[PDB]
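Participant: Handing you a structure now.
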Amino acid sequence: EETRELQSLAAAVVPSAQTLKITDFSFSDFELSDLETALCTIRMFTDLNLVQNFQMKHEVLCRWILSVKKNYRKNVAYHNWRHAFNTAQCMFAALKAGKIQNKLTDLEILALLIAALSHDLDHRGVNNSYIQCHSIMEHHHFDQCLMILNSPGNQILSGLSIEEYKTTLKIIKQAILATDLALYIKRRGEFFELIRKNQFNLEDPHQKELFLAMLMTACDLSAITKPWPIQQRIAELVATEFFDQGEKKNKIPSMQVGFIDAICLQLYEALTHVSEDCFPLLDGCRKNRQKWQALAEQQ
Ligand SMILES: O=c1c2c(F)cccc2oc2c(Cc3ccc4c(c3)OCO4)[nH]c(-c3nccs3)c12
Ligand SMILES: [Mg+2]
């Protein structure tokens, strides 16, 4: 039963962030059970002071994490719980190892972590896009997020005041909507020009919101930064979703270089200017570009 999964999770000991390796940008989840990802997720909340500062009951958080996990589709090859889990893991690593934690409020951190885990809820697959611009899919991901956040027993934000709740919901909404790459493509120019001119200032509310959005995209796409054998396997999953609805290997390397140049490099370059300790994401992205390019030239 589902409630048997909850007992095991609620009862278990949550090992530290160091043991779980969740502070490392190089993190991988291929060796982890579903239960183990749920533990790493508890430790993320815990070591960001979110359980303390917003008074989350253990039983509620556990049930919430499991509800979230249930609302991804495992038959979808890439856009599933593991991608969401990894996205949140990258957010955690960017906050701790990347030293972004200090540049944000606790409400912003809570919203990003929840948004990261929720940002692709009930995704059907890039191909399976039959419904019934304005970023329609991300609106549905947020609706799912909200539906779970309001479910009996899953209300991890009950400890917030009414004002804190509405702010956090606003930030969560913005953050999930930022994972539409069309919005990323539309807003990134400003971010890059504000970093190029040395005019970047997080005290400005508009520039904070813009940064929260760019951070979300950095985490969402961070599989492109992983060590080569991890990257290859995650590329393989993406390909299974893009093709097989669940000669081929000729074109893949060139596309990966195309995607890195078009979307990824500038973002990770920009993020590194904001905080130098996020360099490993840029570095890992460059190393993967080198490797795909070598394959693209017929190695
Ligand atoms: O995460 C993405 C990705 C995305 F998020 C949103 C939109 C497009 C994307 O394309 C991606 C490629 C390029 C690509 C495009 C089409 C393909 C393909 C590879 O293989 C088969 O068909 N690589 C990755 C990753 N690779 C590693 C981690 S993320 C992709
Ligand atoms: Mg998405």
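Going by Swiss-Prot, the residues shown for chain A are 535-666, 677-790, 808-860, listed in order.
Cβ coordinates are placed from backbone N, Cα and C, and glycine is handled just like the others.
Feature list, courtesy of Swiss-Prot:
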ACT_SITE  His613  active site, proton donor
BINDING   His617, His653, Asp654, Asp764  Zn(2+) binding site
BINDING   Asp654  Mg(2+) binding site
BINDING   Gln817  3',5'-cyclic GMP binding site
MUTAGEN   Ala767 to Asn  Changes substrate selectivity from cGMP-specific to dual cAMP and cGMP binding and hydrolysis; when associated with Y-775 and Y-853
MUTAGEN   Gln775 to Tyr  Changes substrate selectivity from cGMP-specific to dual cAMP and cGMP binding and hydrolysis; when associated with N-767 and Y-853
MUTAGEN   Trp853 to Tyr  Changes substrate selectivity from cGMP-specific to dual cAMP and cGMP binding and hydrolysis; when associated with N-767 and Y-775
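What's the neighbourhood like for each of these?
Facilitator: Taking all protein chains in view, 23 other C-beta atoms sit within 10 angstroms of the C-beta of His613 (active site, proton donor).
There are 22 other Cβ atoms within 10 Å of the Cβ belonging to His617 (Zn(2+) binding site).
Counting Cβ atoms from all protein chains shown, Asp654 (Zn(2+) binding site) has 25 others lying within 10 Å of its own Cβ.
Listed in sequence order, the residues of the same chain lying 6 or more apart from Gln817 (3',5'-cyclic GMP binding site) and placing their CB within less than 8 Å of its CB are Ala779, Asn849, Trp853.
Note: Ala767 (mutagenesis position) has non-local neighbours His617, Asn620, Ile774, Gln775, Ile778, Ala779, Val782, i.e. same-chain residues 6+ apart with C-beta under 8 A of its own C-beta. Classification of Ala767 (mutagenesis position) by DSSP places it within a helix.
In this view, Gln775 (mutagenesis position) is surrounded by 20 other Cβ atoms within 10 Å of its Cβ, with every protein chain counted.
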Participant: So the entry has no coordinates for 17 residues flanked by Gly790 and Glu808. How far apart are their C-alpha atoms in Å?
Facilitator: 19
Participant: Nearest to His613 (active site, proton donor) by Cα distance: which of the binding-site residues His653, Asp654, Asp764 is it?
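Facilitator: Among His653, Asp654, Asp764, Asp654.
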Participant: Near ligand 2, which of the recorded positions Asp764, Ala767, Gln775, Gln817, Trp853 have CB less than 6 Å from any of its atoms?
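Facilitator: The recorded positions passing the 6 Å Cβ test: none.
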Participant: With a radius of 8 angstroms around the mean position of the C-beta atoms of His617, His653, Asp654, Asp764, what other residues of the same chain does the Zn(2+) site pick up?
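Facilitator: Apart from the listed residues, the neighbours are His613, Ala618, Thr621, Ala650, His657, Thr723.
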